[PDB]
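Since the structure comes first, as structure tokens, the remarks are kept for the end.
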Amino acid sequence: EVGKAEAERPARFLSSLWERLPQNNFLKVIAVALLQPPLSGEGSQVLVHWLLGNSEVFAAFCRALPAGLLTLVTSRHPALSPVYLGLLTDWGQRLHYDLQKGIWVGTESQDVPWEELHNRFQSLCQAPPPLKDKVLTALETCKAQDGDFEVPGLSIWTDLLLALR
Amino acid sequence: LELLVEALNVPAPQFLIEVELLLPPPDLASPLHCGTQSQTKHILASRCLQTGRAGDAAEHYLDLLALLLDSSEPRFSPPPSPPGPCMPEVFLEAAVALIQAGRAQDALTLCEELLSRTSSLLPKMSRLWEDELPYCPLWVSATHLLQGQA
């Protein structure tokens, strides 16, 4: 309706949503929105551009859902893939190994635990080949960047790549 | 000690009661306890190593180790006895000499020799994947520690 009216941009409408309503619920909506087949995907093409415009909400999107939902978001709208890989690339690099407990952990409370990130990567991998090679290469290039070790203790990305076989 | 070792290289019963009969075969606390070449040559190498004659030490440890391991054909020359050190603590002392020397490409034929023989004994280390409980004898965890210093 607002698309054909052309009065205010949909961005303003989506921003007022974000401000006003329960956010948690809201986002699952959008997520489902993106996979609904066309009915008259101008809507879907508006939501990708709103999200990419605002990185801060899209940080809580990738944070707030399950893995499968975001895996399908990616295989359908590949304009999201390399920003979300960017997010993990940014959260993994905020980990450290501790030798007492056989685990990476976060400094801060709000930092993805190991298991969460393992899930999400396992998902990107359990996917179509169009994404799988992208994320595999995006990790191997991240591994070489932090020393190509081939034992854990050292490179978070070693860890992931061992864990995924 | 150097003389002694060559000494122990070298080697009658009367139908009578002799004194030898009545004496006790001695203890470890006694000053009459004298091991075999192997048990000593280990002493020479230990005593050579704690002074800082790493070079001498190296050779001595190698000679220890030559005896023990080549020995299918001759007399049994034996390990250092088990109030004395286990057969792998002794490949480790051999390597720590070979490091004090700076013979590091010998100190790696050592740590290769060891874990070649003892494959089976090691953990298959799949707790690494599954991320206290599984069992690893200190000398395997060392062997990597001195494989490294090399």
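Note that chain B carries Swiss-Prot numbering, so the residues on display, from first to last, are 303-313, 318-437, 444-462.
Quick check of the header: electron microscopy, 4.2 Å.
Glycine residues also receive a Cβ, built from the backbone N, Cα and C atoms like all the rest.
Contacts of B:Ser383 (mutagenesis position) defined by a Cβ separation under 8 A and a same-chain sequence distance of 6+ are given as B:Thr342, B:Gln343, B:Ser344, B:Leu373, B:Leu374, B:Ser377, in order along the sequence. Among the mutagenesis experiments that Swiss-Prot reports, B:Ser383 to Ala is described with the note: No effect on BRCA2-, FANCA-, FANCF-, nor XRCC3-binding.
Experimental mutagenesis at this site is recorded by Swiss-Prot as B:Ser387 to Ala, annotated: No effect on BRCA2-, FANCA-, FANCF-, nor XRCC3-binding. DSSP gives B:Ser387 (mutagenesis position) a coil state; it is part of no helix or strand.
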